[PDB]
Structure formats: C-alpha cells, structure tokens
Number of protein chains: 2
Amino acid sequence: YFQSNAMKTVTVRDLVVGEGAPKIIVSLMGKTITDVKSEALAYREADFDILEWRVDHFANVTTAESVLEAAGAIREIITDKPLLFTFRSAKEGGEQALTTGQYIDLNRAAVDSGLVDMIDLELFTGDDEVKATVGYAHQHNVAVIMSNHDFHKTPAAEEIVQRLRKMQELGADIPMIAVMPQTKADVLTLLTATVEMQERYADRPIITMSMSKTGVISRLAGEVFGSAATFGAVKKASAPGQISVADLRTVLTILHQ
Amino acid sequence: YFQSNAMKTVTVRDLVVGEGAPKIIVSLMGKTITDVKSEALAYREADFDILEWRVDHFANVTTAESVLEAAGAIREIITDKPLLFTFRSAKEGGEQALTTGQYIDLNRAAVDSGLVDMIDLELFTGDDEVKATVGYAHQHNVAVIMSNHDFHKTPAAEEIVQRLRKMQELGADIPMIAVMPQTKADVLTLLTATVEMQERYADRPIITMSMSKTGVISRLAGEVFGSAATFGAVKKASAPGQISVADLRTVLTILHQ
Ligand SMILES: O=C1C[C@@](O)(C(=O)O)C[C@@H](O)[C@@H]1O
Ligand SMILES: O=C1C[C@@](O)(C(=O)O)C[C@@H](O)[C@@H]1O
C-alpha cells in the first residue's frame, strides 16, 4: 500500500482513501464459516469499497486455523476490494473478549497470513503493544486503521482531536473515532473536531462518525468536513445510524457533484 | 392557512410545513409576464412543494397591474402548489432597488390580489412597518415568511439566533435565515444556531441554510437539525448551493425513512 502526507491519502490496492468522495465500508458479521461465505456472496453484488470483517462476531476466533480459513473464504469471494480485519474488543463494544496478548497475537496472525490488506487496532489497547503491532503490520505491507469508540457519550471536541492526534503519533495509517451523541449539539461537536483535526493536524486520512439516527449527517458529509470513509449496511447495520449501501453511495455521489 | 404551536407547524393549502421531511421550495426568476409563465411551465414536471416568485427579477415591479397579471399568469400554470411572493431587496442581494415604502406597498398589493398564499418580509425592513404588514397579511389570510440574508459571511451563532427570535417577536409565521460560509466551521455555526433556536424553544417552523457548495449539507439535514424547508433548482439556481430538485427529494426521503 502507499500513503502521501501531502494529498493526505492512503492507497490500498487501487483504492485511494482520502481523495474524492468518501469510501464505503461494509461489515461482514457471520458466526460460522457458512454464514461468512453466504454474506460474502450476497455482498459481492453491493456497491462498496472496503470489506470490514468483524472477527469478534466469529465463533471460532480462538482457533487460529479457523480464522485463516474464514479470511481465505472471504478473499476468494470478494477478490477486488481491500479486506479490513477488525476484532472489536469487548471493552469497546465487541461481541467477545480476549486478553491483550490474545488480541495482539490474533492481529499478528492476520498480518502474517497475507490475506488482509488492513487491520484495526484500538488506541487504548496499550502503547507498547500498539507501537510494536503497527510496526509489524508495516513490515508486512499491511495498513492500520487505529480506532476508538464511545458508545455512551461524545467527549469534548478537544478530547476527540487529542485522541486522533495520538493515533497519528502511534503510526496509524488512518485514525478513526466513533462517538455516541446524547443531543443534536453532540453531533456538531464530532463534526467540529473532524474539521479541526483534518485542517490543522492530519497528514493522513481520518474517519469519524457520530452514531445513531441523530448522527447520520456525520456519515454523509465526509467530503466537506474531512472524513475519508463511512460505513453502510448491506442488511443488518454493524452500528446504529448506518444507512443502506445503495442509499449511501447515492447521497455521496450527489454531494461529490 | 393554519398554524399550531404543538407540532410547530404552518399549514398552507394541504401542505404542512414543520411536519415530517423538509419541504422543497423552487424559485421563479423571469423578467416579463411571458418569462415567468414559461418558467412555470418548465417547473411543472418537477417534484417540489412551494413556488417562490422572485419578484425582484421582474422588470415592471412598479406597475401594479403588471405585477397582478404576472401573478395571474403563474396561477394559470401552477394550481396545486402554494405561491410565495418574494421581493428580495437590493440591500439583501436582490436584483433591483425599491424604497421601503414601495416595498411595503408592493407586498400589501400582493396580499390584496388573493393570488398569493404567502409573502416574504425582510427582518431589517424596519420593525414598525414589518409589524403593521404582518398584521395586514394575517387579516387577509396570508402567511409570512420573515427573512434575513448575509451573502458574504456567517454571523456568530448568538447573532443568528437573536435574528430568528426577533422574527418570532415581530409575528413571522416562518422565520428564515440564509448565510454565506467562508470556512467549514461556518457551516457548523449555522447548524448550531438552527438547533439552538429550534430545539424545544421555537414555537413555529424555521428555515435555515448555509449557502454555496460548502454549505449544501445544511440543505439536506433539516429533519434532524430543525429546518422545515429547503430550496432546490429546477434549471438555474436562485442562490449558490441549490442542487437539483430531484436529487434534493431523493436525499430528503432517504433521511426521513
Ligand atoms: O469502527 C467501526 C465503526 C462502526 O462502529 C460504525 O459506527 O459505523 C461500525 C463498526 O463495525 C466498525 O468497526
Ligand atoms: O430566501 C431564499 C433563500 C435562497 O437565498 C437560497 O439560498 O436558497 C434563495 C432565494 O430565492 C430565497 O428567497
């Protein structure tokens, strides 16, 4: 993959994240290899840019062989889209829990497989562990989306910016933050932080969102405010506020014009 | 017309402004009677809710009979959409100048015609004459959109809110403000003022917009943030940032559903 600090872009495959209209990410959440393959097949007909595999939804996550088998199955079905490997931790709202060591080993195994283009690492996993794993990913030509989630509130704009800057400091290729609005003002706080980060500090693409139906604007206005990607739902949403993939592309295309 | 402070609505004909998805306004901008008639024909296959006649684009505005005939010509083409009579003053970006007295007489004549459902009165016309004209419009069953426009900058949110509050105080059925963003933050300023005024405070619908391409998101997000209507373009836009009416309705429907 490539990255430019001037264009503030990350290029994975031929996809240029940070240029033009925001890119669409869709999450695959199957429990079994059968569910993963059927979802992948169904998704192939959809118009998205990046496939996020939510590995925390996978029952056999603790069996190394099974994870590799599922990654391979996805790659065989969805052959022309970057594959993002994401174990969302229990701490940050994931479907199952792993020790820090297990979580880092899981991500290292994904990097080593050569089957995934990007991995998601959580900002608050631990500095030593994050830096070591970012380095390992980079040594293997795998990009890192570094993430943070607040499912119950929206921190101050200053705190949101501080977290995004810390992700940059840790070597994140793409800093990403998702927060929960409790008011309409909270949605605008997330957008304010997005504009501030993108205009003042970012030298790479960032991804931001205010969850829930109230925060939907944050999933649509990335081109003007400075969010490089957005999540859409093919069937079931991976988080509240996501709109259908078809509708999402329609809105982004309208805004790009 | 009707109006309710329960649901913060204004009902003109069967159209309920302030309920559900934002309503769409399009502007008619012809120089002569036959120009406005031809434009009205062009607009008839478009999906919009309210027809704004931009009377300041009309060459013979000082000839009362000409203005009446033009209003009549419009109503011959467009029979199923409320007609909003708007002379945008030179001071606020209009295409020609009229004295305050001429402007007030023009609006009173529009009210008397029985051909217009609504009139636009500018907040900064003069408080006393605005109050008197609002009273006259109301006595003749004509609703009033009270407006303010800043085509060059975005005032502070507190100032935007003060203006919207003053419009309520002066009797506006629908306060309306349009401002010009010079930075991305300015768009957020306009949305912030929209929420501050509208959310659990205003007792009637309001219309707000951040103009230009940078502010287009403000024309789409009214259902969440609190703007009851939005302007689109059929052929030529009447202000920078308006997108096609078809595209506008597409996004509004996506966000309502
Ligand atoms: O980080 C994100 C963001 C997300 O939470 C959203 O709100 O769209 C959806 C998750 O699957 C993904 O890992
Ligand atoms: O008040 C408005 C708003 C507007 O300026 C706009 O930005 O859509 C278009 C004008 O025709 C109308 O009178």
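Don't overthink the numbers, they just go from 1 along the chain as shown.
Heads up, header says this was done by X-ray crystallography, 1.6 Å.
Including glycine, each Cβ sits where the backbone N, Cα and C put it.
Under the heading active site, proton donor/acceptor, Swiss-Prot lists A:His149. In sequence order, A:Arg88, A:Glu92, A:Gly93, A:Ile177, A:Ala178, A:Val179 make up the list of same-chain residues 6 or more apart from A:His149 (active site, proton donor/acceptor) whose Cβ falls under 8 Å from its Cβ.
Annotation for A:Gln242 (mutagenesis position): same-chain Cβ neighbours under 8 Å, separated by at least 6 residues, are A:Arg219, A:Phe231, A:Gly232, A:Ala233, A:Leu248. In this structure, A:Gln242 (mutagenesis position) belongs to neither helix nor strand by DSSP; it is coil. Per Swiss-Prot, 3-dehydroquinate binding site is recorded for A:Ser27, A:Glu52, A:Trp53, A:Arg54, A:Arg88, A:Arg219, A:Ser238, A:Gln242, and the stated evidence type is experimental evidence.
DSSP classifies A:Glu92 (mutagenesis position) as coil under the three-state reduction. Neighbour density for A:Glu92 (mutagenesis position): within 10 A of its CB lie 17 other CB atoms from the protein chains shown. Among the sequence features in Swiss-Prot, the mutagenesis site A:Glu92 to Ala (Swiss-Prot position 86) is noted as follows: Very strong reduction of the catalytic efficiency and almost the same affinity for 3-dehydroquinate.
Record note (Swiss-Prot), mutagenesis A:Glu92 to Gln (Swiss-Prot position 86): Strong reduction of the catalytic efficiency and slight increase of the affinity for 3-dehydroquinate. The unchanged residue is displayed.
Per Swiss-Prot, mutagenesis A:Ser238 to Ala (Swiss-Prot position 232) is noted as: Reduces enzyme activity 50-fold. A 10 Å cutoff on Cβ-Cβ distances gives A:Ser238 (mutagenesis position) a total of 19 other Cβ atoms nearby, all chains included.
Here the residue is the original one, while Swiss-Prot reports the published mutagenesis A:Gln242 to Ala (Swiss-Prot position 236) with the comment Nearly abolishes enzyme activity.
Put simply, the two farthest-apart Cα atoms among A:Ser27, A:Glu52, A:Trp53, A:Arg54, A:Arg88, A:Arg219, A:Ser238, A:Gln242, the recorded binders of 3-dehydroquinate, are 20 Å from each other. Non-local neighbourhood of A:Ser27 (3-dehydroquinate binding site): A:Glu52, A:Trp53, A:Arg54, A:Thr86, A:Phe231, A:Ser238, each in the same chain, at least six residues away, with C-beta under 8 Å from its C-beta. In the three-state DSSP reading, A:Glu52 (3-dehydroquinate binding site) counts as strand. Close to ligand 1, meaning a Cβ under 6 Å from one of its atoms, are these of the recorded positions A:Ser27, A:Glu92, A:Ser238: A:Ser27, A:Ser238. The Cβ neighbour count for A:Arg88 (3-dehydroquinate binding site), using a 10 Å radius and every protein chain shown, is 22.
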